[PDB]
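K.L.:
The structure's right below; bear with me while I get my questions together.
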Amino acid sequence: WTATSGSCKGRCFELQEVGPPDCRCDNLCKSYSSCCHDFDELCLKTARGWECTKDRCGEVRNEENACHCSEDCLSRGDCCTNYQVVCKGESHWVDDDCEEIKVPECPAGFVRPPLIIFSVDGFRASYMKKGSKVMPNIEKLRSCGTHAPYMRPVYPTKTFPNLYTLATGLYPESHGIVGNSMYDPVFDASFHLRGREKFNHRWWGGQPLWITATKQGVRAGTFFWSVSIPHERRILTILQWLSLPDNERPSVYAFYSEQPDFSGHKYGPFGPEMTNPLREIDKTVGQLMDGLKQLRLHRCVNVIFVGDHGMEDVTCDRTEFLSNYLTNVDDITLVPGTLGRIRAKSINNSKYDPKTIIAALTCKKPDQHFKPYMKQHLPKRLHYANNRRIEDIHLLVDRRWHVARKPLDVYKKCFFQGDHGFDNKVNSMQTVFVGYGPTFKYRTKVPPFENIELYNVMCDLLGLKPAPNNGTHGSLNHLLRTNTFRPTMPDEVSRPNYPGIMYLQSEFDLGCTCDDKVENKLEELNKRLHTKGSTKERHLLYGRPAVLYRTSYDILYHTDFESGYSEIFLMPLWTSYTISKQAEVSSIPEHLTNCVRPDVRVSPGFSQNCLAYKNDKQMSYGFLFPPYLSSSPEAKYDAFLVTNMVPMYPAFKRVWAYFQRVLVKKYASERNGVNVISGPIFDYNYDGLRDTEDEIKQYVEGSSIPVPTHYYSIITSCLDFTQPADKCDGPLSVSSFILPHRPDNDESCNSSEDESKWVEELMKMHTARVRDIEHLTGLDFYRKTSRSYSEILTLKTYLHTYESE
Ligand SMILES: *[C@@H]1O[C@H](CO)[C@@H](O[C@@H]2O[C@H](CO)[C@@H](O[C@@H]3O[C@H](CO[C@H]4O[C@H](CO)[C@@H](O)[C@H](O[C@H]5O[C@H](CO)[C@@H](O)[C@H](O)[C@@H]5O[C@H]5O[C@H](CO)[C@@H](O)[C@H](O)[C@@H]5O)[C@@H]4O)[C@@H](O)[C@H](O[C@H]4O[C@H](CO)[C@@H](O)[C@H](O)[C@@H]4O[C@H]4O[C@H](CO)[C@@H](O)[C@H](O)[C@@H]4O)[C@@H]3O)[C@H](O)[C@H]2NC(C)=O)[C@H](O)[C@H]1NC(C)=O
Ligand SMILES: Cc1cc(OCc2ccncn2)c(C(C)(C)C)cc1Cl
Ligand SMILES: [Ca+2]
Ligand SMILES: [Ca+2]
Ligand SMILES: [Cl-]
Ligand code: NA
Ligand code: NA
Ligand SMILES: [Zn+2]
C-alpha cells in the first residue's frame, strides 16, 4: 500500500528514497506504483518541448514548461540545453575544436571532477566506425578523449549481468545476476525482467559503485531510470542535480539508454532502421555536452560512454529444438535463447538424470549449433559456474542461433532479427568504451579490455577505495592522465628449497624402470653446472613465479627447463622452458618409451610412483617439459625424471602430445622463440581459485597423487618479433590456455580425426588470461622484467581471442 495523496511539490527526483506508505517522487517511484498523485504534473513536464527557439529568448518564466529560455534559467539550473546557442550566440559543443584538458576547470566549490556514466544498451563496438557519419558528438568524444577499439562484456552477454558487472567489478557468478532470468533454490524464488521480484535486494550481491561512494562520503545520483521517463528529462534532471549546492550535489551520475538495443532486436544490428536510433543517441549526447558547457562543466566532468553488449543477427528459423534430441522433453525446464540452462522440472523426480541428458545432446547432428556442458567444464575464461543460480547443465549456443525446448515455444511466445547473450569472445557481442575529461588522456587509443576492470577506474576517478572485486587494479592506469593507482607486487609467502643430490638410486622403490645405465671430465663439470642453474637465465626469462600461499616446494634446475616442484602435491606447480626459433623437434627413442627415472634430489616419500599408474586402469601420465624438445640426446634423460611426470587420462594425452610435439615448435617459428610455463590446476569446487589439498576429489588409484582438473600453459615472446624471445628489449606478447583435464574428448565432435583437425580448435576455445591462471594456482608471474608494473598488469589481463578483425 502507498498513500499516494502526499505531494511532489519541491521534491521532483529527490535523491533519498522515503519509506512507504509515504508517497515517492524519486526516479524509481514509477516502477513501484508509488509516485505521489502529482508526479506527472510537477516532475514530468513536457510543455513546449525540449529546445529553445528564437521567440522564447528571454521569455517570462512559465513554470509549466519542460525547460526554460528565460533570463533567470542559468541560476535556476533549468534552461533547455540549447539556450545559450539559440539565445546567447554560443556554439554547440560539437562545433568547438577540441582542446586538451590538462587540469580540471571547475566552478568554485567543486571538491573533485564529477563522473557521468553514459550507458547505452546494445551498442555494438563496430557502430563507432560504421555509424561515425551520423554520430558527430560521440565521434568527438571518441577522437578527443581516450578510447578502446572495443570493450569485452562478461558472459552471458545480457543487459543486467553486464550493467551490474559495470557497477561492481564482479563476475556474474559472484554478483549473483547470472542471467536475465533466474531461479534461486535456497530462496525458492524466481527473477524475471518483467515484474517486481527483480527489485528485491537479495538478488544483488557485491557492492555497487553508488554504495561504495555513499559509504565513503561521496553522493550519488540514481542509476536506474524508469522506462517511461524520456531521455531529455533524464539529461535535464542530471543537469539540475549538478546545480545543487555543494553539500547536496552528487559527484557520480548515470544516464541509461534502451537504444540501440530495442531497435536492434527488431531490425538486426545493421538494419536500415538502425540509423535513426544512432542519430537519436548522438543528439542526447549533444544535449548533455551543451548543457555541461552552459554550466561551465564541460572541462570539469569526466564522461564515460560505455555499452553493456553488442548485437548479432538471429532469426526464428535459426532455432535448434531440444525436442529433436530428447525423448523426455517434458521432464526438463529450459532457460532458452542465446544460451541454454537445463534443470529437472520436478525435484521429486528421482528418475531425472543429467548424464543421459548431456549424452543425448552431444554431437548428435552434423551441424549442431549448440554444445552441452556440465557448468564446471565450460571454458574457465567465462567464470560461469560458482553460483547456485547457474544450472549444472549449460548449452553454449553458436552465434546467430537460438535454442528452445519445443517448436511451439517459438511461434506461441518471425518477430526478431537481432539478439545477444552469446560467448563474450564473439565479435558481434563486443561493445564500446570512451573516456573524456580532465582525468582521462588526450587523443589516446588503448588496447581492448574487459568491463570487469572499470569499477576500479571509476573508484580512482572519484578518490574511492574499491570494494574487493575481479578487476586487477592498476591494469587500466594507461587510460588515465592522473589519479593512477600504484600497486605493489604481492609478497612471496613460501620460499623455495634448492635440493642437491641427497638420495641413492636404490632408496627408491617406485616400480619405475629406465634403460639409462649407458655410461668424462669435460662433460661432468658441464652437467653439474646445468643442475646448479647455469642455463637458468635462458629458460626462466621473467624471474621465478612467486608462491603466494604457505607450502613446501623445491626449485629443480636442468639443462633445458627449470621447475618449482611441490612436495605436497608430488608434481611441479610450474615448469619453465624456452624454445628458440631454431630449435629442433626429435622423437622419444624406442629404448626410452616407458622410461621414468628417480630424481636423487627429491626423497622417495615426496615422489610419484609408476606402480600407481600401472594399477590405475583409467589413468596414464605425461610430462610437463616435453621430451620431444630436448636440446641433446643426453639432456633428454632429464625429461624422464619422476619429478617432471604428471597424471593424464589417455584421451587428454592425445591433446597434450600434439601441443608439445607440433604446436610449441610452430609457435616458436611464428613468434621468433617462445618461453613456455606449464603446470597443473586443481579446481574441484569450480570457484576459479586454487584448491587446498583437502579439496581434491580424485587421486591416482591407491596413491596420494592428486589428479588435476586442468593443465595450463603461458606462452610468452617479444612483442617486436624481430627480436628473439630470449633477447627482448621491450614489451612482451602473451597467449595462454587452461585445458580441461578430461577422460574423454566428447567436447570435440571431430576427435576421431587426426589431432591436426581438432586440437588447436580446442585450445583456442580454452584460451585464458595469465590472471585466470594466477587465481587458479596462487602463483604470481612476470616478477622480474624490465617493464613497468602497470604494463605487466595489463599483459596479465590480456586475452588472446582468435576472432577475426
Ligand atoms: C571475484 O571477486 C570476489 C570478491 O573479492 C571474490 O569473491 C570472494 O571470495 C571469497 C572466497 O570464496 C569469499 O570469502 C568468503 O566469504 C564468506 C562471507 O561472505 C559473505 O560476506 C561477504 C562480504 O560482505 C559477501 O560479499 C558475501 O556475498 C555472497 O553471498 C551472498 C548470499 O549469501 C550473495 O548475495 C553474493 O552475491 C555473494 O555470493 C557469492 O559468493 C559466495 C561465497 O561467499 C558463493 O557461495 C556464491 O556462489 C557467490 O559466488 C557473503 O554474504 C565467509 O564466510 C567465507 O569464510 C569461510 O571459508 C574460510 C576460508 O578462509 C574459512 O576460514 C572460514 O572458516 C569460513 O568457513 C566456514 O564456512 C564454510 C562455508 O559455509 C564451511 O564449510 C566451514 O566449515 C566454516 O564453517 C569466505 O571468506 C567472498 O565472500 C567472495 N565475495 C563475493 C562478493 O563474492 C571471488 O573469489 C573473485 N573471483 C575470482 C575468480 O578471482
Ligand atoms: C550505468 C548503469 C545503469 C544501470 O541501470 C540503468 C537501467 C537499466 C535498465 N532499466 C533502467 N535503468 C545499472 C543497474 C545495475 C541496472 C542499476 C548499472 C549501471 Cl553501471
Ligand atoms: Ca542490454
Ligand atoms: Ca577451487
Ligand atoms: Cl538468461
Ligand atoms: Na594406467
Ligand atoms: Na569427440
Ligand atoms: Zn537486448
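We're sticking with Swiss-Prot numbering for chain A, so the shown stretch reads 51-463, 468-573, 576-591, 617-886, in order.
Using N, Cα and C of the backbone, Cβ positions are placed for all residues, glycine too.
Summarising the annotation, Swiss-Prot assigns Zn(2+) 1 binding site to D171, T209, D358, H359. Per Swiss-Prot, 1-hexadecanoyl-sn-glycero-3-phosphate binding site is recorded for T209, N230, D311, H474. Feature annotation from Swiss-Prot assigns Ca(2+) binding site to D764, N766, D768, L770, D772. Marked as domain 'SMB 1' by Swiss-Prot: 54-97. Among the mutagenesis entries in Swiss-Prot is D171 to N, noted as: Abolishes lysophospholipase D activity. Quoting Swiss-Prot on the mutagenesis of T209 to S: 15% of wild-type lysophospholipase D activity. For the mutagenesis result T209 to A, the note given in Swiss-Prot is Abolishes lysophospholipase D activity. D311 to N appears in Swiss-Prot as a published mutagenesis result, with the remark: Abolishes lysophospholipase D activity. Quoting Swiss-Prot on the mutagenesis of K430 to A: Impaired secretion. No effect on lysophospholipase activity.
Relative to the rest of the structure, where do these features sit?
P.N.:
Look at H359 (Zn(2+) 1 binding site): DSSP puts it in coil. Within its own chain, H359 (Zn(2+) 1 binding site) has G172, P203, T207, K208, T209, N212, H474, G475, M483, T485 as residues 6 or more apart in sequence whose C-beta sits under 8 angstroms from its own.
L770 (Ca(2+) binding site) carries neither a helix nor a strand DSSP state and counts as coil. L770 (Ca(2+) binding site) counts 14 other C-beta atoms within 10 Å of its own C-beta, drawing on all protein chains shown.
Per-class residue totals from DSSP over the domain 'SMB 1' (54-97), listed helix then strand then coil: 9 helix, 4 strand, 31 coil.
DSSP assigns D171 (mutagenesis position) to a strand. Around the Cβ of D171 (mutagenesis position), the number of neighbouring Cβ atoms within 10 Å comes to 22.
Under the DSSP three-state reduction, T209 (mutagenesis position) is assigned to helix.
The Cβ of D311 (mutagenesis position) has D171, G172, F173, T209, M361, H474 as same-chain neighbours under 8 Å, each 6 or more residues away in sequence.
Counting only same-chain residues six or more apart in sequence, the Cβ atoms lying under 8 angstroms from the Cβ of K430 (mutagenesis position) belong to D764, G769, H791, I819, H847, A849, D853, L857.
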K.L.:
Across the 4-residue unmodelled segment, how far is the Cα of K463 from the Cα of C468, in Å?
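P.N.:
Per the coordinates, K463 lies 11 Å from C468, Cα to Cα.
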K.L.:
To the nearest whole angstrom, state the Cα distance for the pair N766 (Ca(2+) binding site) and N230 (1-hexadecanoyl-sn-glycero-3-phosphate binding site).
P.N.:
25
K.L.:
Do any of the binding-site residues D768, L770, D772 touch ligand 3, in the sense that the CB is under 6 Å from one of its atoms?
P.N.:
none
K.L.:
Taking the Cβ of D358 (Zn(2+) 1 binding site) as the reference point, list residues of the same chain whose Cβ is under 8 angstroms away and which are at least six residues distant in sequence.
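P.N.:
Sequence-distant Cβ neighbours: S169, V170, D171, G172, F173, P203, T209, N212, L213, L216, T485.
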K.L.:
For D768 (Ca(2+) binding site), which residues of its chain lie six or more apart in sequence with Cβ-Cβ distance below 8 Å?
P.N.:
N436
K.L.:
At the Cα level, what's the spacing in Å between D772 (Ca(2+) binding site) and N230 (1-hexadecanoyl-sn-glycero-3-phosphate binding site), rounded?
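P.N.:
Cα to Cα, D772 (Ca(2+) binding site) and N230 (1-hexadecanoyl-sn-glycero-3-phosphate binding site) are separated by 31 Å.
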K.L.:
Starting from the Cβ centroid of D171, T209, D358, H359, which together make up the recorded Zn(2+) 1 site, report each further residue of the same chain whose Cβ lies within 8 Å of that point, ordered by sequence.
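P.N.:
Near the Zn(2+) 1 site, the remaining chain residues are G172, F173, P203, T207, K208, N212, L213, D311, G357, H474, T485.
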K.L.:
With 2 residues not built between them, what is the whole-number Cα-Cα distance in Å for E573 and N576?
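P.N.:
On either side of the break, the Cα atoms lie 9 Å apart.
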K.L.:
Rounded to a whole number, how many Å is the Cα of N230 (1-hexadecanoyl-sn-glycero-3-phosphate binding site) away from the Cα of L770 (Ca(2+) binding site)?
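P.N.:
With distance taken Cα to Cα, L770 (Ca(2+) binding site) is 26 Å from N230 (1-hexadecanoyl-sn-glycero-3-phosphate binding site).
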K.L.:
Can you tell which of the recorded positions (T209, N230, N766) has the fewest other C-beta atoms within 10 angstroms of its C-beta?
P.N.:
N766
